[PDB]
Amino acid sequence: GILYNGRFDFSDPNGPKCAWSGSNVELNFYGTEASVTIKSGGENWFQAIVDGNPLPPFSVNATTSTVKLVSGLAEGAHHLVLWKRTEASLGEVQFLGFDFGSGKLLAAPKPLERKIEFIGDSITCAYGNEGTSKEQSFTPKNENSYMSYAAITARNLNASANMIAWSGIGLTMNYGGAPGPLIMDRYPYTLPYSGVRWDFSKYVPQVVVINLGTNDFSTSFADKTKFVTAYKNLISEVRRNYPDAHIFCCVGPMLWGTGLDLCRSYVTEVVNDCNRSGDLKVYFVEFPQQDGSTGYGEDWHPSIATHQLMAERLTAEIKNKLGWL
Ligand SMILES: OC[C@H]1O[C@@H](O[C@H]2[C@H](O)[C@@H](O)[C@H](O[C@H]3[C@H](O)[C@@H](O)[C@H](O[C@H]4[C@H](O)[C@@H](O)[C@H](O[C@H]5[C@H](O)[C@@H](O)[C@H](O)O[C@@H]5CO)O[C@@H]4CO)O[C@@H]3CO)O[C@@H]2CO)[C@H](O)[C@@H](O)[C@@H]1O
């Protein structure tokens with residue numbers, strides 16, 4: 001009856017729980033209106049997309065609330081997507097039930113056959129993408145993962161996407177060397193704060209996109225051996241979960257100067273080594289450095305325009321390798 005698109009935990013009979021950016025619930029209903037009850041651990045933001053039209057977003061902040069998603073529609077069958085805009089670090093969310101007024105739930109859409117997993121950091125979270133000032137610091141309201149390069153690429157390809165991304169995370173270090181779990185430590189989890197492990201058999205993508213290393217080179221440059229080994233470890237893990245996946249290793253568009261040259265050198269070394277070792281389904285993609293001609297979001301993170309450029313590039317790369325025309 002309902003599609004739960006993402007890494008969801010179903011252990012609580014009161015309602016499915018999720019954390020990662022871009023987690024979304026998708027359903028068909030008959031009627032004129034729809035409501036949902038949401039519990040949120042922090043300041044999470046959502047958007048309802050109803051018959052293909054995105055509605056003004058709303059937050060549910062460290063509380064449980066019943067929210068009217070849409071109303072006053074022509075009575076009939078409608079398609080609804082409820083999208084978690086904000087990232088896992090802003091808290092787990094539990095969906096406690098829908099209400100359709102005098103209407104009803106209808107058969108759910110067929111799940112998409114094409115599947116992508118994205119693994120990344122602030123760029124894939126779409127940190128700050130609805131801010132237009134690079135001087136402004138992070139606000140949850142301005143983080144719109146629906147307009148991340150990852151979400152846009154998935155819609156371009158008629159694919160579902162799981163967005164396994166955490167702002168500031170790296171392969172060898174987090175932003176500014178702040179201590180914390182690194183990507184390989186969070187990657188195994190459905191709910192990374194509470195230790196609920198993800199069962200990798202539940203979602204086997206044909207494509208994995210990795211965009212990591214910005215935090216490894218934006219302040220103090222990571223050690224080459226350490227970084228290359230860490231990146232290889234991650235690819236090994238992805239390959240062990242998904243023997244048949246095409247893996248796209250991506251650099252850009254936030255790195256600049258020497259940090260960008262070193263990151264490019266190290267990641268292309270990783271890809272070339274995987275290829276020589278016999279894995280021909282590991283590829284490299286570079287998003288050209290943002291130069292200001294497409295503006296900036298909060299803390300210099302990519303604008304929606306820059307996300308759109310990335311999505312055009314990445315869509316064409318995946319179409320090429322997969323034949324996903
Ligand atoms: O609060 C939520 C979340 O925060 C995480 O930490 C955030 C941190 O709070 C931010 O301050 C930080 O922002 C920095 C970016 O990561 C970093 O990439 C960016 O670096 C700039 C650089 O400052 C700037 O000089 C550079 O300019 C270049 C131009 O882009 C080029 O065109 C030109 O040729 O060259 C110049 C430089 O010569 O641009 C780059 C980016 O392109 O600076 C930001 C700070 O100013 O981001 C962190 C990670 O998201 C924290 O980790 C979380 O735990 C926390 O929840």
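Residue numbers in this text run from 1 along the chain shown.
Per deposition record, X-ray crystallography, 1.8 Å.
Each Cβ is built from the backbone N, Cα and C atoms, and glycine gets one as well.
Listed features, source Swiss-Prot:
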type     : residues                                       : note
MUTAGEN  : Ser122 to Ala (Swiss-Prot position 612)        : Loss of esterase activity. 8-fold increase in the binding affinity to cellohexaose
ACT_SITE : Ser122                                         : active site, nucleophile
MUTAGEN  : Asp299 to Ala or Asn (Swiss-Prot position 789) : Retains significant esterase activity against 4-NPAc and the polymeric substrates
MUTAGEN  : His301 to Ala (Swiss-Prot position 791)        : Loss of esterase activity. 20-fold decrease in the binding affinity to cellohexaose
Enumerate same-chain residues with a sequence separation of six or more from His301 (mutagenesis position) and a Cβ-Cβ distance below 8 A; give 'none' if the list is empty.
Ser122, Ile123, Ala126, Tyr127, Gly128, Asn129, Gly131, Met254
Close-lying mutagenesis positions around ligand 1 among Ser122, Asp299, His301, where CB distance stays under 6 Å:
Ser122, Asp299
For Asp299 (mutagenesis position), what residues in its own chain, 6 or more apart in sequence, show a Cβ-Cβ distance under 8 Å?
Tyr127, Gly128, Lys134, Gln136, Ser137, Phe138
